[PDB]
Amino acid sequence: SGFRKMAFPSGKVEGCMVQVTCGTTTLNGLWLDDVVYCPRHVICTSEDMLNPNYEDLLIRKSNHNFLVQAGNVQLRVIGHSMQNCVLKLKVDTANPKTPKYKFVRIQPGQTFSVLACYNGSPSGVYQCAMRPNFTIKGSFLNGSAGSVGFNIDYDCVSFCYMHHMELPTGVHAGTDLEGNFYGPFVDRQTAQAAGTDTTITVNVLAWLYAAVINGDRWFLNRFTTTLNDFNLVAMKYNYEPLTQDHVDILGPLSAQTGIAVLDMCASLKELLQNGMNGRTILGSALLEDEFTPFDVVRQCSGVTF
Amino acid sequence: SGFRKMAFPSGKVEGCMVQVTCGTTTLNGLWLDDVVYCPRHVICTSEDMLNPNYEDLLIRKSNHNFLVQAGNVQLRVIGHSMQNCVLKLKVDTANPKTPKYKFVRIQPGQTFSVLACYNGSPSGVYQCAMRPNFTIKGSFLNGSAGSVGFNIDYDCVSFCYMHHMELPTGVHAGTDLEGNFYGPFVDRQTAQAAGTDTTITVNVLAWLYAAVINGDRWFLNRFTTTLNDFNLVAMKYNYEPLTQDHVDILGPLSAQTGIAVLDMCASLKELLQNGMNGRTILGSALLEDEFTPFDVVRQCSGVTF
Amino acid sequence: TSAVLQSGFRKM
Amino acid sequence: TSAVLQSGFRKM
């Protein structure tokens, strides 16, 4: 019994984190095979980050301008190139701890584990979701750039996020491991605002199924609803629309608990209008939307890696 | 900015997790040097779990009765002994992934990361706290026994918890790495029950300081309180009493924020009386009590491992 | 209610 | 208020 916000084991990712330093600018890098990946703003000085010209800044740098430290060992940089907002540093040594991995760009509403790192050393891991506005509500300080987010699919590490910057609201923005930004953001120190954030509706329902599995049943009711009726109420409360694919994906939890998805939606509609009746669900007074349906199946069935 | 329920990177513990099987009973083991630590009830079968005589059951056991598997390699057991409720199996090979480690016993209110495992394989990592009733609110299924709780402050892994069993309310009980149970619980499947759980007050105050550090101030007020008056209020909400030691513990956070401890206590009294009234504190509508003052300074000031 | 020792079952 | 590229400073 019990339900916690579980992150993936970070051992395979920990063995890939290195430190990259260009001048006095330092951050974290991802050492996979014979290439180190890191945010391109490592070539920026403090005065450069207002309106950087990365194409020009990088052209003034050579391989010797990059200090890559993997622990107490410096990796010789034998090449450098820019792919979108990520810098690729070719080193003369393949990482012996390179795991089975791939680069995957994730969809908003999906979850992943963040391995926050400072000076190339992992310091903490936490589970989070990619918000519908393509921000991450993470915990990041200066020097945390280059920290990576990942999933573990079967036995393969799926790198999906690399940290770059913090937005003025305190939320965070980054790219995939191919350098493509999540959301309408650019890596420079200017005024930037994220779009209106909504609630990942399918995740709330999956989380409500996890509560039923753990014995929380008070929010259930005799009523059902329709997708159109729910979506009309959901959009008024800044909730993402529920699709037929969301319903099908919730199928395993619908059959295991004996509560149809539209029946759960009726409970969710009620919780949006009348609140939570002064009660809690799974030890929370909010509607938690950082558990995907597969996250609930994973935790409740004990899937290992 | 931002505040997350951060666990420690689990890699150093993953390299020590093995599967221990005795007869038909299987659980997880902790492989450090040439010793494997596991819960002693691995030697019970189905009908020796109500009132087992562990000293007697172990005497009937031989080295070849313990199947220890580190991945796909079967470890050869050359000795076995029992220390309280933990079993110690001597193998002929020292774990090459053995980290610099330590065995510590913690007090209620202390936090640690849990690496939930099944059949010797990691399933997930999450953060949790030793509740005042000496239980933990984990996420554990059958086969999760042997999973360990730990902290990795600085370079050393401090093992503080080994999981054993689940109590009727869905909370969990276990021992330290010397086999000594936390609380008055025993590794028998007899009728057991946790006492009334209370809120860790010093942790709530530390988490309110973390909110102030992160820029939240709407919950502060112009009032102060005496320690006795705050305590007389706190017990009315099943909060743990605040001792003078706890007041000293919150000293550095009080100095960093410029808000006296008893000042923060007055705002805690108001929050208990009012609720949050549609607002959230660091992304929660409940007062979080699983962050120690040490955790707050760790996540907000300097993070490294 | 009885406590539950959370070991697992394994076929021999 | 401007966004912050969360690299670090390292005295060399």
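Residues displayed in chain A correspond, in order, to Swiss-Prot positions 3264-3568.
From the backbone N, Cα and C atoms, a Cβ is placed for every residue, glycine too.
Among the features that Swiss-Prot reports, active site, for 3CL-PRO activity is placed at A:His3304, with the record citing sequence analysis. For the natural variant A:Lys3353 to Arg, Swiss-Prot gives this note: In strain: Beta/B.1.351. The structure shown keeps the original residue. Swiss-Prot documents A:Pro3395 to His as a naturally occurring variant and attaches the note In strain: Omicron/BA.1, Omicron/BA.2, Omicron/BA.2.12.1, Omicron/BA.2.75, Omicron/BA.4, Omicron/BA.5, Omicron/BQ.1.1, Omicron/XBB.1.5, Omicron/EG.5.1. Where Swiss-Prot documents A:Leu3468 to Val as a natural variant, the accompanying text is: In strain: Zeta/P.2.
Everything Swiss-Prot records as a feature, shown here on the structure.
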{"residue": "A:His3304", "record": "active site, for 3CL-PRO activity", "DSSP class": "helix"}
{"residue": "A:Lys3353", "record": "variant position", "DSSP class": "strand"}
{"residue": "A:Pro3395", "record": "variant position", "DSSP class": "coil"}
{"residue": "A:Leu3468", "record": "variant position", "DSSP class": "helix"}
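Candidate recorded positions A:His3304, A:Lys3353, A:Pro3395, A:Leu3468 yield A:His3304 as lying near chain D, with Cβ-Cβ distance under 8 angstroms. Long-range Cβ proximity for A:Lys3353 (variant position), meaning a same-chain Cβ under 8 A and a gap of 6 or more residues, is found for A:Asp3297, A:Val3298, A:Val3340, A:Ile3341, A:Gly3342, A:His3343, A:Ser3344. Rounded to a whole value, the Cα-Cα separation of A:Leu3468 (variant position) and the residue listed as 'active site, for 3CL-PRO activity' is 39 Å. There are 21 other Cβ atoms within 10 Å of the Cβ belonging to A:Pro3395 (variant position). Here the C-alpha separation of the residue listed as 'active site, for 3CL-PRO activity' and A:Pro3395 (variant position) works out to 26 Å. Just so you know, the Cβ of A:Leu3468 (variant position) picks up 28 other Cβ atoms within 10 Å once every protein chain is counted.
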